[PDB]
Amino acid sequence: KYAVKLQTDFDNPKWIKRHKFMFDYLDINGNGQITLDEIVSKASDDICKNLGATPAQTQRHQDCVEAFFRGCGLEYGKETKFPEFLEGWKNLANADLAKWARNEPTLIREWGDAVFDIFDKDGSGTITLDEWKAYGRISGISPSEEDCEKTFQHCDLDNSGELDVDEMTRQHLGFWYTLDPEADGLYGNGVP
Ligand SMILES: O=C1N2C=C(c3ccc(O)cc3)N=C(Cc3ccccc3)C2=N[C@@]1(Cc1ccc(O)cc1)OO
C-alpha cells in the first residue's frame, strides 16, 4: 500500500477527458449544460429512492452532494457548461487537497460517508461488491457488472473482501483530483 500523490495535473488531456466523459454522463439530454437541480434530483429522487434510503440518509446524502458540486461551481437555478465545470474542478481539487494536507475531512470523503451510510444497516460501515454493483447500475456510473468487479480488484479490500470509505476516498482523490496512475482502472473500463 502506498500514499496518495497530492500533485495535480489540470492541463493533462487525460484529466480533462475524464471530467468531460463524466460531464457528458451527467448531461442526459446532451444540451451542453447541467444544473445543481439535476444533480440533486439524480441524488435524492433517483439514487436514494431506488436504494431504499431513509428520509434522513437521503437528506444527509443530498447535503453532501450539494456541497460537493457547489465546490466545483454548480448552483441551483444556474446552467453550468463544461468550461466552467472544468474550472470548478480545479478549485475543488485545490480546496480538498488543501484540507487533506491539514487533516481536515474533504468534501469527497464526506460524500463517501453519506453513500456508505445508505448500505450500513448492521454497523459494518463497508460496502460489498454486490452493493456497489447496485450503486453502479442505479447511479449509472458503472452499469457494467464486470467493471464493478474490477473496482473491487483494483481497490485494497478489508479482511471480509469488503470496500471501506477510507480506501475509496484514497482512490477518488487520485482518480478525480490528481490523475494518479495508481488510480487508473478504479472504475474498470467504465470511466477513462
Ligand atoms: O465518486 C462518485 N461520483 C463522482 C462523480 C463525478 C461527476 C462529475 C465529474 O466531473 C467527475 C466525477 N459522479 C457520481 C455520480 C453522481 C453524480 C451526481 C449525483 C449523484 C451521483 C459519483 N458517485 C460516486 C459517489 C461516491 C463518492 C465517494 C465515495 O467514497 C464513494 C462513492 O460513486 O462513484
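One-based numbering along the chain as shown.
Even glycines carry a Cβ here, placed using N, Cα and C.
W89 to F (Swiss-Prot position 92) appears in Swiss-Prot as a mutagenesis experiment; the accompanying note says: Shifts luminescence to violet by adding a new band at 410 nm. Within 10 Å of the C-beta atom of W89 (mutagenesis position) sit 22 other C-beta atoms, taking all shown protein chains into account.
The Cβ of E131 (Ca(2+) 2 binding site) lies under 8 Å from the Cβ of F119, each of these being in the same chain and 6 or more residues away along the sequence. Residues annotated as Ca(2+) 2 binding site in Swiss-Prot: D120, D122, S124, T126, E131.
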Other than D120, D122, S124, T126, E131 themselves, what residues in this chain have Cβ atoms within 8 Å of the centroid of the Ca(2+) 2 site's Cβ atoms?
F116, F119, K121, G123, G125, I127, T128, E162
Relative to the Cβ position of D120 (Ca(2+) 2 binding site), how many further Cβ atoms are located within 10 Å?
16
Drop a 10 Å sphere on every Cβ of the binding-site residues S124, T126 and tell me which sphere holds the fewest other Cβ atoms.
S124
